[PDB]
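Enquirer: One structure follows; several queries about it will come next.
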Amino acid sequence: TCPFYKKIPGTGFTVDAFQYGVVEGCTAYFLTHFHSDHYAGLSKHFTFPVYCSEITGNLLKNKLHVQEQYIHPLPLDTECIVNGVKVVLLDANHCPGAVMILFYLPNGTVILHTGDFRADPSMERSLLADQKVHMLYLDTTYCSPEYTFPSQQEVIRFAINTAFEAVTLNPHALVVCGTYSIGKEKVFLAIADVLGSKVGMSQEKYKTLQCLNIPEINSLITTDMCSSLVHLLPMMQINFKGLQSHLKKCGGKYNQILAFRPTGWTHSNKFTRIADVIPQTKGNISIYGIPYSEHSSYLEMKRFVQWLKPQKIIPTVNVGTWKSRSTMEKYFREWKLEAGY
Ligand code: NI
């Protein structure tokens, strides 16, 4: 049954709750972003309102085939009335189309649901700054002090450099980039731009990217693999048995694959910096794992929460075990005591 942490008190509203059938008393199902654990349940046979960003609506319509009439996109940063309740959608700094939602209840309570987010200082000067928020439904994916990671701009810098040097040394080298969902487009789009290439991909992956309101996208992606030296493949295929094979498929056109795997955190974050990363090499192929995150670091989350000073915090990730729940509450208390809310 729909968990309590996906229900907004004093509304007929639920958040990211599509896999429990008809939720009793739900007049509106919000969707924060197009990642499968969050949309699990939607199909062409959904006949209840869905409220989401414009980009998310393009993905619902074109990838899952939901019918134009049941998709209600809202603009960002704009006060909207939904079934007699004022809401606002804010950019979550997660994947394309991902939002946070602000709900202003008739009784005067104000609730922020983060969806999935990477907290940033720029959020402290958004519409959030204009009033008190009482309840915070929080993306706690990396809510532990070991989770440090660098800035996206640092990680993208590294990648642009590795690739440029490798291709300038060997003009017949391929850059491959691993993907499974939307997210992390900047990794591959940045490398393509330094190399003067479009990024080549399958027809389904091209389909996904054409929903995203990226400007000038027609100049940046293609379905013609042969014309292109940055390629996207499945992350299930980013390995030696899979790369070798893929290098065979190109028809004696490249003699070296340099590939990137953009992961959130892995335990080699604790001991090695970004400047001093190495790859795994079997022959002419080399695979690099890069810590590109679209979720808050521990410190990023902590700063945001200490600035917001909510009266109550409900975690939405890592809630399945008592040990995890207990561990997060301890951090929340630490934070509150240090700050004096
Ligand atoms: Ni997500």
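Residue numbering in chain A adheres to Swiss-Prot, whereby the residues present occupy positions 700-1040 in order.
For all residues, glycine too, the Cβ spot is worked out from N, Cα and C.
As listed in Swiss-Prot for this protein:
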type: MUTAGEN; residues: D838 to N; note: Impaired nuclear focus formation, reduced interaction with PIAS and increased sensitivity to cisplatin
type: MUTAGEN; residues: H994 to A; note: Impaired nuclear focus formation, reduced interaction with PIAS and increased sensitivity to cisplatin
Enquirer: What same-chain residues, at least 6 away in sequence, bring their CB to under 8 Å of the CB of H994 (mutagenesis position)?
Expert: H793, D815, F816, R817, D838, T840, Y841, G963
Enquirer: I'd like the number of other C-beta atoms within 10 A of the C-beta of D838 (mutagenesis position), please.
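Expert: Around the Cβ of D838 (mutagenesis position), 24 other Cβ atoms lie within 10 Å.
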Enquirer: Please classify the secondary structure at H994 (mutagenesis position) using three-state DSSP.
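Expert: Once the DSSP labels are grouped into three classes, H994 (mutagenesis position) ends up as coil.
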Enquirer: Which three-state DSSP class does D838 (mutagenesis position) fall into?
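Expert: For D838 (mutagenesis position) - judged by DSSP and reduced to three states - the answer is coil.
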